[PDB]
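Please read the structure below before turning to the comments.
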Amino acid sequence: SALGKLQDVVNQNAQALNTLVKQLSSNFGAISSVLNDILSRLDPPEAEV
Amino acid sequence: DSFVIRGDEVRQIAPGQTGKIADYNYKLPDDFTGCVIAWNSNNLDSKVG
């Protein structure tokens, strides 16, 4: 319980990085999170949206 | 431009539409800023036989 603030800062940075990485696995309303799969399954006019 | 297509292919002449008459004969860009004008002409372009 001595090295508390430094450990908290390191854990916050690690959680921020992990969240920034995991945000790439969300649909955000789309059909999927894979650009290649989207472009292969839909024509460009529909996949642009 | 001026050409003669069939009735079921008039919808294919539009930005984003794909098919047979819009991919091998006449293709419109996705940023086409214009007006498509078409009308039926089954009175002088269709002879007997």
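Following Swiss-Prot, chain B shows residues 398-446, kept in their order.
Even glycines carry a Cβ here, placed using N, Cα and C.
Pulled from Swiss-Prot, these are the features on record:
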type: VARIANT; residues: B:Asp405 to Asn; note: In strain: Omicron/BA.2, Omicron/BA.2.12.1, Omicron/BA.2.75, Omicron/BA.4, Omicron/BA.5, Omicron/BQ.1.1, Omicron/XBB.1.5, Omicron/EG.5.1; complete loss of interaction with host integrins
type: VARIANT; residues: B:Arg408 to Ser; note: In strain: Omicron/BA.2, Omicron/BA.2.12.1, Omicron/BA.2.75, Omicron/BA.4, Omicron/BA.5, Omicron/BQ.1.1, Omicron/XBB.1.5, Omicron/EG.5.1
type: VARIANT; residues: B:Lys417 to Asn; note: In strain: Beta/B.1.351, Omicron/BA.1, Omicron/BA.2, Omicron/BA.2.12.1, Omicron/BA.2.75, Omicron/BA.4, Omicron/BA.5, Omicron/BQ.1.1, Omicron/XBB.1.5, Omicron/EG.5.1; May enhance affinity to human ACE2 receptor
type: VARIANT; residues: B:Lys417 to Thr; note: In strain: Gamma/P.1
type: VARIANT; residues: B:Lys444 to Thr; note: In strain: Omicron/BQ.1.1
type: VARIANT; residues: B:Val445 to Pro; note: In strain: Omicron/XBB.1.5, Omicron/EG.5.1
type: VARIANT; residues: B:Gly446 to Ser; note: In strain: Omicron/BA.1, Omicron/BA.2.75, Omicron/XBB.1.5, Omicron/EG.5.1
Nearest of the variant positions (B:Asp405, B:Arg408, B:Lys417) to B:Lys444 (variant position) - Cα to Cα: B:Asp405
Inter-residue Cα distance where the pair is B:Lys417 (variant position) and B:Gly446 (variant position), in Å: 25
Length of the line joining the Cα atoms of B:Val445 (variant position) and B:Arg408 (variant position), in Å: 27
Listed in sequence order, residues with CB under 8 A of B:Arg408 (variant position) and six or more positions away: B:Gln414
Spatial neighbours, same chain, of B:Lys417 (variant position) - Cβ under 8 Å, 6+ residues apart: B:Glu406, B:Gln409
Among B:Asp405, B:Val445, B:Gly446, the most crowded of the variant positions [Cβ within 10 Å]: B:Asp405
